[PDB]
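> Shown below is the structure under consideration.
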Amino acid sequence: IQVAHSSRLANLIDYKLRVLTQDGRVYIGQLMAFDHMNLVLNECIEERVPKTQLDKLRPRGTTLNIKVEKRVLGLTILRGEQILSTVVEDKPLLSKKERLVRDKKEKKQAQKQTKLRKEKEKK
Amino acid sequence: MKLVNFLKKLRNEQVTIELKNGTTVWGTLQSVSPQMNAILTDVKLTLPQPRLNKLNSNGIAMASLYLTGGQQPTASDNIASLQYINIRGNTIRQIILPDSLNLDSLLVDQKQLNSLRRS
Amino acid sequence: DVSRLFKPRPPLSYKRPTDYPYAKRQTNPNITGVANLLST
Amino acid sequence: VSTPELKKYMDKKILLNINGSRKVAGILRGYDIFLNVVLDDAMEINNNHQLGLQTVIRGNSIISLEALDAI
Amino acid sequence: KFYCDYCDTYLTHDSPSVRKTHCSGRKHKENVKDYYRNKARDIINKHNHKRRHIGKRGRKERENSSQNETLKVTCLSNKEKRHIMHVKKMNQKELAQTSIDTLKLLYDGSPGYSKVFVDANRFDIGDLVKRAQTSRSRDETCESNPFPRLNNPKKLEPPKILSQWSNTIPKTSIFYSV
Amino acid sequence: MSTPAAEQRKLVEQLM
Amino acid sequence: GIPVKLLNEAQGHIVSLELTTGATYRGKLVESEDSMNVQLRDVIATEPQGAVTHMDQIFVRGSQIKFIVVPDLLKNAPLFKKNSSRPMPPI
Amino acid sequence: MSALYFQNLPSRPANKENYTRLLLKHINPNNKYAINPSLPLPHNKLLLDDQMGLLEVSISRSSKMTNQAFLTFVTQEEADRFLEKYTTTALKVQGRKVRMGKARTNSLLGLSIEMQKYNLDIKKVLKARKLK
RNA sequence: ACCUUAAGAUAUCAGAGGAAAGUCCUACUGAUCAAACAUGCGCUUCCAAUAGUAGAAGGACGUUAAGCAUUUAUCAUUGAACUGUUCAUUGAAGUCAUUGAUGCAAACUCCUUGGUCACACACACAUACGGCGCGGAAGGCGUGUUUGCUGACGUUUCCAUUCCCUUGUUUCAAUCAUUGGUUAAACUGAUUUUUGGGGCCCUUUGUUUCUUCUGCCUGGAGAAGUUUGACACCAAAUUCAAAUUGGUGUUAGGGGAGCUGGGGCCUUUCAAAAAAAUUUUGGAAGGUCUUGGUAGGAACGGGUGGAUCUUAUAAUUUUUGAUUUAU
């Protein structure tokens, strides 16, 4: 996947990231919020290389095959102190045009509902 | 005088960031956050082999390098070519700047010069 | 229906740790001195 | 800034694990905004040797502070 | 300045119990219940299906399916399908909320009943129950009700059957029970 | 008032 | 910050959190503070080597937490929506 | 040196090198070249692309022949035994059965190998102008 | 009953002007930067058999499966035999597992995802391969305009201000009507009404999913409506229903006319340089082709929200180092 060169962590909202921790564990989930840079991941599944198969990654069949133990865990907030570096893996489900369309949709609906709320709460 | 401001002035130049794990990231450097949260784009991660037979290497670094997802299966050494790795600020140990740039024009802190003129 | 909707996920499985224990975690000790470099 | 919510653990026996290995049990007496804790009649659980009549623990090295009482 | 996003009331900047007072009242306790009922109701009501990729059928695939027959489609009117959807949603809710507690009624006179089934004197989650019903005390002994059968209990409830298949039942029972 | 260090100052200074 | 407010919204529901020592904890979340200090109730602990025990309460310092797993339904929280309407706060 | 002619091949692969690598993978499972990516294919201008005699491919993006592609071999006997490899069971690349027939004229590379095994070279390049 | 607030700032340098030295400002002017919006590149990668019963990408927290190979299941005290070994006794802890764990590998079954588009069933190519069909996804680069972070809210004695068809589709013919072109009698093309035929689709699963109401498989239909409104659904308690109060949503897809933003190409006219002949540069008008929009917009304002930046802040709770396992 290709990602725009001028794309901070704010542009990668609902991108499916690849967050790496200090202890060699990676997290693979959709980014949905941040802050100290402590993220919120939707369906991130944590992967790790067991100590029994770590020796196969050391320099020397021709192609390595590593069985990585993975755990399933949902809607988890990380802590920025442990985060080491983040990589991007996949694009969101929706295209850019459809994303803009739904943003305009929700903005119109919210403006109308706010106007009606003011009109009701005043009178 | 804050050197993060000087580091923000590169913005399009090839650097070689060496993290605290040992892995050295080589790639074009985009904007740098005021906390030194670098964002490199066309990167080539690598892990230096300690060249000593019995001293093997860092292990957590190998795990992280492989779990990044870009490691070449046929690569003899531990390199992982990928695009856009975002590096947290506190993990950088030292940044090898390019040789070609001039330091005299970039190190002049404009804010400190403005403060000195104002005073 | 009070808390019939917030049903949590099943308990997380156990995997043997691959890092160093909290008691064994340290930076590099036995950092050699700086005086030897000055001579040579 | 914000005092930690330990007003219910006062004068109740608690067991808190110093660093990653040690475990100390005592009667809590007070606390600070850094989560420093002063606990009297300590006993280093391992046989187990008591520490002293009045000890303070720096809140940096505390990990968990589970309570061995009704709470 | 922090406001609740459920009550929509703007709350003067707090961080202590003032936020533990607002979140523990009633205008923020049931108004946060109605919110998540609606959001979970939607994900139950969602009917959008996957995108449909229709490929051009070939002749070998068409001739066999054209040979067999045409199949009639059953169709209902607007009011009828409204009523059927309402009935189906109600049935789904009623079955989903159903919990079987036959084992709790069966052991009503067990010697150690008050310590397990009462659920208020249990040892695992009793710490929560321990301003706001003739509760069963833990101090009950087996001497009370020495003979359970002395007209105290009632017969076990007959098994439930599906109403849409209520004509399936045998017409007459084998034995004559009064 | 910034980090808790200032608050601890405004306790220790009175304590001494 | 959004994640701290989300953890605040996650009160009263069973969350699972793993510390930096390797241990794991899960149970009712009684109270949380702005600095990620949490108080679990009826927690079922897993010490790093695999043993599992049980305690009534626990108060873990937030500086040691690695991650916190809240119930999945909180994805529909009102504070995750970007375009929001404010009631025009008074004077 | 005789070039083979292939029909009903997918036109999706776009890139020439990617298309060559995918077709080579489907021809030769567990191949030394197709399985390991980021390998520069041996461009034999006038070295085996794949073992069992596979020398080069020759595709075109012209709308006239989209699915068509040509495989040029090293020796004719190698090419003949490739037909026995087909043995009239429909070889499949991606999901579509491919039909295979010997090309009416050997490729330019095969012509060069035949000529070395230089007037024929100059005549060919001179023919390029008149037909263009 | 507890609570009433960190403070600052909103592109940047250089040049001209105004209120000795700063100091501020300029619907001032250059250059750089950043954002939005248009708009392009022979730019780069990717977009699934039906001439067929497939395949690609990713999963399985799936089966064979007790698979094939290894390896694990306490510590102290006392007595007894014994040349360390065996049997019993007291105390101390003790994740479950041994059909486990770990190493290796294969078959099978199944889920999600996609232009399952149009024209083709084709003899190409050394400068190696017309990248010379329409779209879509994602980036790279360039130009133009506007802005100088961005949004609601109020005021204006500001500007604004549209219609029409359609909701299986496509195609052929019979027929009606309209309109143009040539000889309103003949021929030809474009639009439309009615009927019939062919193909494909209906999982549209609450049988078109914009809403309500009527309704359907020998059919694809009828009526009313479209944002300060309507409709669907959720929760309660009055002791069924209705009632209300509080909430979450839905109000769509395609085509056309006007009106309008942008590009490419052509014509004319004007100005400058190399001239009334030629060219390039700038502007006005017109033509052609395309691409986008079509209900808000401008100006002012504050005890207005949120982003970014600086300083408190390198002193135990996140970023100024105790996770390269070390001597």
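The numbering of chain H matches Swiss-Prot: 1-46, 55-125, 133-147, in order.
Structure method, as recorded: electron microscopy, 3.5 Å.
Heads up, the Cβ atoms here are built off N, Cα and C, so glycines get one too.
Quick paste from Swiss-Prot:
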- H:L4 to I: Sensitive in DMS protection of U1 snRNA; when associated with 6-I-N-7 (MUTAGEN)
- H:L63 to I: Sensitive in DMS protection of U1 snRNA; when associated with 65-D--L-67 (MUTAGEN)
> Quick one: of H:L4, H:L63, which of the mutagenesis positions has the smallest count of other CB atoms within 10 A?
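Output over mutagenesis positions H:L4, H:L63: least Cβ neighbours within 10 Å is H:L4.
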> List the Cα distance (Å, whole number) between H:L63 (mutagenesis position) and H:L4 (mutagenesis position).
11
> What does DSSP say about H:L4 (mutagenesis position): helix, strand or coil?
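Once the DSSP labels are grouped into three classes, H:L4 (mutagenesis position) ends up as strand.
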> In DSSP terms, helix, strand or coil for H:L63 (mutagenesis position)?
strand
